[PDB]
Amino acid sequence: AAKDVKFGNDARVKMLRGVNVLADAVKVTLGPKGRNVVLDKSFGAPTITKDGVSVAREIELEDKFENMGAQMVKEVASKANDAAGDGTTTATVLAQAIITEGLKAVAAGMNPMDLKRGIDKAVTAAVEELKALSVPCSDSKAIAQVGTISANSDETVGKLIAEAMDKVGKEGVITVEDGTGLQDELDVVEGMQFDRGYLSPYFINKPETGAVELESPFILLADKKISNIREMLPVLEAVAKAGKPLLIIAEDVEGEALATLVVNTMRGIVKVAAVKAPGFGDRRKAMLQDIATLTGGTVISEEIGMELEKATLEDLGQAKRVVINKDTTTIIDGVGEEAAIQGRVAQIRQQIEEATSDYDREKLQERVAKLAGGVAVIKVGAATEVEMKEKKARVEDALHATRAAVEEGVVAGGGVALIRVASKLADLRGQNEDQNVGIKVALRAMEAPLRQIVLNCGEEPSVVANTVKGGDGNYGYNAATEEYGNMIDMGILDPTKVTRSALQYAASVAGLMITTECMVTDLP
Amino acid sequence: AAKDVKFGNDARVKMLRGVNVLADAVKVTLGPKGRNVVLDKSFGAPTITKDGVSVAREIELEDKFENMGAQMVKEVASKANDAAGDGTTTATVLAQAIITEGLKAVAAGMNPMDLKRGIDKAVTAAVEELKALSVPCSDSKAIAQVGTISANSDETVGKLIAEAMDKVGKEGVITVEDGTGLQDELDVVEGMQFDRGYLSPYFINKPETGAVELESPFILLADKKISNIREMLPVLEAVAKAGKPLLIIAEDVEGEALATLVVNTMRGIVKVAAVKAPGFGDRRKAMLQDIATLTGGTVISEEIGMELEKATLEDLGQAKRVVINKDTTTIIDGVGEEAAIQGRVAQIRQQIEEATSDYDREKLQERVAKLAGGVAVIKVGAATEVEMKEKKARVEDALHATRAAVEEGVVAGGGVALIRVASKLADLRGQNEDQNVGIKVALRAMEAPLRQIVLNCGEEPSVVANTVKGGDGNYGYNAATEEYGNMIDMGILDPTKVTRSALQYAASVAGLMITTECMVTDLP
Amino acid sequence: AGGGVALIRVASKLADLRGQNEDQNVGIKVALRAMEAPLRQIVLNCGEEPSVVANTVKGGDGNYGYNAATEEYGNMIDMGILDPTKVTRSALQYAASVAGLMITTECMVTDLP
Amino acid sequence: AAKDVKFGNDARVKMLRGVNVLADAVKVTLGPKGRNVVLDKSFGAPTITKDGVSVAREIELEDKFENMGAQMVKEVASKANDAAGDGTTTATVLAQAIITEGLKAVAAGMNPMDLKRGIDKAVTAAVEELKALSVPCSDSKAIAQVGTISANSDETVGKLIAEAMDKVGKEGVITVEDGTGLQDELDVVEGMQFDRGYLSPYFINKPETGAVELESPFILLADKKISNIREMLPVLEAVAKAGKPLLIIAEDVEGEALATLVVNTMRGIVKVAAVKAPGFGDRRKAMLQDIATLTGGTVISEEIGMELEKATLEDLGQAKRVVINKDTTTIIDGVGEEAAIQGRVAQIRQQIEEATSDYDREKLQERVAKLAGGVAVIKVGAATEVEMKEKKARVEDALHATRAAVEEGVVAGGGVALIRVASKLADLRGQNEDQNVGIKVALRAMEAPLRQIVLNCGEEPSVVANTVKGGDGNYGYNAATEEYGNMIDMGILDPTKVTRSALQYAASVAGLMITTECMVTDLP
């Protein structure tokens, strides 16, 4: 169709307006004293939330260019959230600060490419300094303590997370499930997780969680790409008459098969989720065989000559529960007898010692580790439905935060890690004066989030920023208690991964938008 | 879809306008001298009502932001009504007062978070003082007296309520049914009540009552989640052939099963209501088995192997009458042989003495109490059918008021409890000047409802408010008789729970709205 | 101590004043913030952060203040920044008088456009 | 009356628009290949001119704020022209460049005060560099060469200027008059020049030169400030009866006397020019006594006793010709016995002998030098009257240029002195980054005039600017011949005073606009 094209200053002004709207919408929900945003719903009861993720998801502007700016900032912020589990609001406010200052500099006649170079240099230095400033969270005590912080200062969640990581390992798989009794239950089941996600968002059983969840589903193990529904239609009918959901994993699902499966998911006659097989090639085939061994099913391979049409219910894999997210798929408690898994891991180990290349050996190490480690299941127990659901949500959030912490440690939260990093990097310089301007822009932008937090608190932003800059280490201004001190001791912690990802994604999107010259959108 | 976003002062002004419209619509219907509001209907006959609940339910504005403000106040007022059975008008007028004064202070530059702290601190102090000021309502004479007041000064209704409470207990289940003869009849039948509600509002048989009511319905008892209708086409068709209503309770009903049941209800071919099972896990299964013992049916348990496909009409439980409300579900006179009930309660009792933990013993004691107490059915009768229906409605509302009274006592009605509480709390202070201003806002807000009542009476509001403030205890102003006195003796009562819930919900919504900075809604 | 620091010092030492009515207390707070204002305006003209400089001058004592020309603190008397006490007193008193007259103003009468 | 007030960015934008209009109007007439601008006249015949002075004098915009910007740039450019005799266009284009870049930087958020400081620092360093790069114009050969260059490469004018300067001295007074014969005549007459000028432009006899010229006028000498017309009314009547012009010099002329004299000049009945007395205090009285000795008149001193009523035509001083300009007043060939002049100069020499302080000695030395030096009169002759007038104008222009040259030497003209100086100063730095930005702004603005000249020539500005920057000394680009070389050798000479004054005045006005924040103008 006919397109509308904006060039140079006008395009950047429109992006600035859109980003300003989105960032003003999401920034008020930042900090312990964060305000709340009223979101309309078609049902009639407005939703009052302090969560910046929902506010960002709701935002969409009428103007097409402003919509572009808001949508791209939203996309990078959501990428930050997916990578880290938090920091969407921080990423968005950082992006707004960088974009505002960089576009002001560009309108001043600076060179946009040199500004982007300076921004990237400052952000790389900031990431290195944050890695320096992070304190490790490897011990069980620190794991439990950060878990307690993440779950709104609840020690039970922290001790559960610490026990789970002690049982399975900090690299192990931990999943939260509903617990029948009042007491919490932790156990190790046979399962595995891989990085493949659902093929279509319409498979999502729980939109609030944003992930596909199935109870006692059937596993389909195919070595060929699925394109025609007729190939597996008898298997689909057998699953439907069985009454249990079906999970299909293969090389790929495309075309009319995917379309009809998605249509069935809207219809609800048969609940089937489509996930690609992990990896590619011989490694993909090997991992499919491992999944078949785990679930007790059999893989459908073309080279064997056996086909999908003759496949029946008994040939399918079965598991107690599976969780599929857009970034990963988790298989929990597949029905596979222990001796089969023991023989599988034993032959994997013998393949390990007979192998020579380091890359293959490492890949087979991680394969056997994810096969034999299993999945630790945390059964959240409570007395009431609402309190049980709230506790489960808190446990999930704390699990994400603690995973980030054990990955990369924890820095001083509350937006003071960035202010400390900017204070220590204030001496950085670039090749060109424009690069120096970009570096200064990045430093001021990293200043911004703490200023926003203390503005939400109602206190003076500049005074608090100066006071925190004067200090050193983890010294900072606790927003909740309105008093300065050591952030680590006061319990205001942010995982290093969260802050690092927020800063990096905000910098990337801000550089992309600063170096933007033209737009192409549909006409109004 | 494109969204319209307001920030700061504009958003709060729009919310203030919407709340002002809703509160002006519902406030004139407050007090004995309350005016009436004409609500249009599509049929052609306008409805003249003095009930604030209907006026609130009918209010919906064209401006999206004003609509969201009005809808938030409506939702919290409805929550107050559900919790207490009255006070929707009081909750709405209190919310309007707090919101107006708090937004004026915010526009003055006051800190919104500190204002909210002052508001909810003053409200907590007010709740404590109200608990101090309440008089007990445990004795049968006081129960009858408050019931008489509730039913427009009718001693027969109070006598019936007092007799029912004596027969079953203040914690027992009491239900009102139409009486065949003129004389009112009370009897105790085997039944039990749980807090689960209907899954969809489309199940409501009587919209005026707002609850699902069935006559001699069939009870379905499943330990599995209900998603597929194909599991229970046979029993549904058998019930349809029998022609009796069907009530289904299981872990959950959703998806195509829920859709087709709602379709059947809207078509009217089969009357089926869907209600979840109480509790979760082992206690949920035990309560489902208790309901099976009560109704004489059998629980479709997956671990047993029994399936809904092979379920027969004799397997379904049967009850004389069931009432389903969004807050709770009541089973009345379930047809099941008594010796099963005594055996089940003896089994629960022996479980009690073999039980050890306090939590399990308390849960088992509650279960056995609700199983053995039964349901006391009040068969209200009259000479004429129309006056019999009117008397049934009066008995229902008096029963709700008396349940609230026996829950938390009663205070002086007519809006003088709040003015007395404000008079005694006038010396409260907060940490900051902003908290003090919030406390003053809350106190003036608690003053407001009596002013509105005496304004509807046409008398001067300030003079009456000052005169009531000068007094003490339950001394107040009677709106009907236009002369002061002891409101407890003069028959102007309000249950303590009603006033407490109204104040708390108004405070919560006003705090949410005062600290609101951003509003997101669809474009016009 | 000229340069607008006499008023901020006076406000710092008067921060504990109280009145009979709460509105009187609010009016006193208004007067104190207004007394803070001129130094903030000067340091805004200088391009420096107003709140930080105002806080730093408040934390000091005596004639210690901030010099606009040299952009650094110190004793304002010895740094050559002098304002006669009559000038500051008259400015404050006349500003207070006009602000009181306008705050308590309810009606204005003017010719038509 | 009512005023329109603009604050901050919009006011500066209005300045930028007005300055852009004026600078684009005058900047096309820059360089040998300069275009011409058509100026409307009420008479009907438009004026086509390549002179930036007239174009600037004609510019006046309709928007009041843009009018302010244009008018103040015009005023500073006129001051530069008055001080140096040339450089209005260069000053205006430099001011436009500085203002544009400075306003862009201010919009970038740089501190305007720091930008002004950096601009002033760069301009001071540039004045030092210009002094370093200037070559002296002391020798008579260089004086003749500069005079020849100024008068469109005419050897005769340069020779006349050089020989007149050798005859009377570089500090001496040289005046150009119409020549009776074909040959050019130079003679030295007794006269002096002081820096006082006419009170109001309404005294201007010839608007083309902007100066008052009188043929054989009468001189009035009063030691009192003239305020009442009736005091000198008999003198005015006697002058009008005589029919010759009158020149009045006293402490000041104000009030009704000034009004009547202006009215008489406008009507033309009496042609009298009013000039203030030179100096102040006893110095003023001594200078009036010197004037009386020179012109043979008598000083009307109140303390001595004579009154302006008693003054007669014989007491009035008489001169052959006088020229009055707003910068200075010249008395040429005042009639008076040489014996009186010799006695007066001997008196001044004996005050030299008796004087002690260096200041008084220097002042008396200046007085005796300017009294005994006389006035050199250049009588320009030609074949016809019109070319005689053209030659007289060229001679006057060359005289001004040569006076500037002997004052401060000459530099490489054609706008390459500024680019050379900027190349030298490219390593300058300031205390703050904003000062560095101001310095860079000044340097690029210094580049600007050469770019404008070579753009008028049709060549690429950037390539020529880079080529000139690559060279050194007086190496540059000749605009007329479109080929590089040495400005001094090719005769493209600009007096150092002209470039210095243009640069300084442009810097001053640009700083004034950069530090401008508010405006007050009458409403449209």
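Residues displayed in chain A correspond, in order, to Swiss-Prot positions 2-525.
We read in the header that electron microscopy, 2.7 Å was used to get this structure.
Every residue gets a Cβ built from N, Cα and C, even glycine.
Cβ environment of A:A2 (mutagenesis position): A:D523, A:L524 lie under 8 Å away, each six or more residues apart in the same chain. In Swiss-Prot, a published mutagenesis experiment is listed as A:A2 to S, annotated Complex stability is significantly decreased; when associated with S-76, same residues as in M.tuberculosis.
Taken from Swiss-Prot, the feature ATP binding site applies to A:30-33, A:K51, A:87-91, A:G415, A:479-481, A:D495, supported by experimental evidence. Mapped onto three states, the DSSP output places A:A480 (ATP binding site) in coil. Here A:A480 (ATP binding site) comes close to A:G32, A:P33, A:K34, A:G415, A:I454, A:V455, A:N457, A:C458, A:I493: these same-chain residues lie at least six apart in sequence, with C-beta atoms under 8 angstroms from its C-beta.
Spatially close to A:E76 (mutagenesis position) yet at least six residues away along the chain is no residue at all, judged by Cβ distances under 8 angstroms. Secondary structure at A:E76 (mutagenesis position), as computed by DSSP, is helix. A:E76 to S appears in Swiss-Prot as a published mutagenesis result, with the remark: Complex stability is significantly decreased; when associated with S-2, same residues as in M.tuberculosis.
Of all the Cβ atoms in the protein chains shown, 17 others lie within 10 Å of the Cβ of A:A109 (mutagenesis position). Listed in Swiss-Prot as a mutagenesis experiment, A:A109 to C is described as follows: Forms inter-ring disulfide bonds. Prevents ring separation and leads to the formation of high amounts of symmetric GroEL:GroES2 complexes.
Around A:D398 (mutagenesis position), taking its Cβ as the centre, 18 other Cβ atoms fall within 10 Å, counting all chains. According to Swiss-Prot, the mutagenesis experiment A:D398 to A carries this note: Can bind ATP with normal affinity, but is defective in ATPase activity. Binds non-native rhodanese, but cannot release the protein.
Remark: A:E461 (mutagenesis position) has A:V455 as non-local neighbours, by Cβ distance under 8 Å and separation of at least 6 in sequence. Quoting Swiss-Prot on the mutagenesis of A:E461 to K: Temperature-sensitive lethal mutant. At nonpermissive temperature, the rate of general translation is reduced and a defined group of cytoplasmic proteins are translated but fail to reach native form.
Proximity to chain D (CB-CB distance below 8 Å) holds for A:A109 among the recorded positions A:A109, A:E461, A:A480. Taking the binding-site residues A:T30, A:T90 in turn and counting surrounding C-beta atoms within 10 angstroms, the largest count is reached at A:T90. Closest in space to A:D398 (mutagenesis position), of the binding-site residues given as A:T30, A:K51, A:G88, A:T90, is A:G88, taking the CA atom of each residue.
The Cβ of A:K51 (ATP binding site) has A:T30, A:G35, A:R36, A:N37, A:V38 as same-chain neighbours under 8 Å, each 6 or more residues away in sequence. Around A:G88 (ATP binding site), the same-chain residues at least 6 positions away in sequence with a Cβ under 8 Å from its Cβ are A:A81, A:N82, A:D495, A:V499, A:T500, A:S502, A:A503. Taking the C-alpha positions, the distance from A:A109 (mutagenesis position) to A:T90 (ATP binding site) comes to 28 Å.
Around the Cβ of A:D495 (ATP binding site), 29 further Cβ atoms fall within 10 Å across all displayed protein chains. With a threshold of 8 Å between Cβ atoms, none of the recorded positions A:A2, A:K51, A:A480 neighbour chain C.
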